[PDB]
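To keep things clear, I will list the structure first and then write my remarks on it.
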Amino acid sequence: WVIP
Amino acid sequence: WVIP
Amino acid sequence: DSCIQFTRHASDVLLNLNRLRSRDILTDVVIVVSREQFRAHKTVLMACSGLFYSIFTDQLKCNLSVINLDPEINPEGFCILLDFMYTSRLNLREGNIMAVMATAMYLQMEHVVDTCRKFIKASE
Amino acid sequence: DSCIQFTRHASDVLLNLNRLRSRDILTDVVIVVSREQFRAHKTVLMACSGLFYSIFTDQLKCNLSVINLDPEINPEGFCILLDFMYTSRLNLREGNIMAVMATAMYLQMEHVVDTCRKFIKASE
Ligand SMILES: O=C1Cc2cc(Nc3nc(Cl)ncc3F)ccc2N1
Ligand SMILES: O=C1Cc2cc(Nc3nc(Cl)ncc3F)ccc2N1
Ligand SMILES: [Cl-]
Ligand SMILES: [Cl-]
């Protein structure tokens, strides 16, 4: 999961 | 396009 | 094999599937979550959820155009997860995380359940 | 928005859609390319091809379960492109590049047409  |  | 691969292809496919959903093109099922209705593509739901995979591989249920979820399921939690299925983006907030995690457990979306558990653990 | 994003989601969705195709689950169209038949999902074809997008948004053609392509289309070229749609991988070879490029121009798959043009230019 990432900060888009 | 890339070499997978 | 000796194939070449277009990096952005899968993301571009998903973006186009979400554009078809927006425009209600070739949607083939309505998911009912108490008083709310959500239109979607059975194939996208099956590709994202172990529960929908089990439902639409059943010889009788595969033919249904309406699926009613358990009354305990929160419509906002379902909406957030449906948007995630079609975009890869999850609108996880302090005010919705419990409903989102409960919905993802029911829908059998293991990666979502994983990030919810981690975010909850961080607040404790 | 303040969303989080699961990097592998789009790739995992496409992998599952290809598993449904393998297993002939919820395929809803047969594409005929002379003597050969290919089963697929209309939504995946529309998401990848400008030609299929135009076909399945047509109020009459959206209801067809069989689509016959132009007799000049090569079945192997179509097969290679159908595999690309479901996997992001293109089996481009000296022996098939002309048929693949011609098929991609017909199907309106601009990124494929682009890599074919570049590979052809490199050999000249
Ligand atoms: O957490 C999750 C997400 C998820 C999706 C699916 N989907 C499919 N699985 C297979 Cl093997 N082939 C085709 C599919 F559409 C099954 C189980 C699960 N569990
Ligand atoms: O080279 C290409 C690939 C391609 C795909 C599509 N697909 C869709 N386009 C839109 Cl805007 N919304 C939903 C779709 F399924 C249209 C044109 C083109 N041309
Ligand atoms: Cl997930
Ligand atoms: Cl393309």
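Here Swiss-Prot sets the residue numbers for chain D, with the shown residues being 6-129 in order.
We read in the header that X-ray crystallography, 1.8 Å was used to get this structure.
Cβ atoms are placed via backbone N, Cα and C, with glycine included.
Where Swiss-Prot documents D:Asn21 to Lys as a mutagenesis experiment, the accompanying text is: Abolishes interaction with NCOR2 and HDAC2, no effect on interaction with CTBP1 and transcriptional autoinhibition; when associated with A-116 and 376-Q--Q-379. Swiss-Prot lists D:32-99 with the feature domain 'BTB', giving sequence analysis as the kind of evidence. Experimental mutagenesis is annotated in Swiss-Prot for D:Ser59 to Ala, with the remark: Abolished ubiquitination by the SCF(FBXL17) complex. For the mutagenesis experiment D:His116 to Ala, the note given by Swiss-Prot reads: Abolishes interaction with NCOR2 and HDAC2, no effect on interaction with CTBP1 and transcriptional autoinhibition; when associated with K-21 and 376-Q--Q-379.
Projection of Swiss-Prot feature records onto the structure.
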residue	record	Cβ neighbours (10 Å)
D:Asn21	mutagenesis position	16
D:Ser59	mutagenesis position	12
D:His116	mutagenesis position	16
How many Å lie between the Cα of D:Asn21 (mutagenesis position) and the Cα of D:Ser59 (mutagenesis position)? 25
Where the criterion is a Cβ under 6 Å from an atom of ligand 4, which of the mutagenesis positions D:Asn21, D:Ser59, D:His116 meet it? D:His116
Neighbourhood of ligand 1 - mutagenesis positions from D:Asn21, D:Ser59, D:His116 with Cβ under 6 Å: D:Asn21
Is any of the mutagenesis positions D:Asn21, D:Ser59, D:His116 near chain C, in the sense of a CB under 8 A from one of its CBs, and if so which? D:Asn21, D:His116
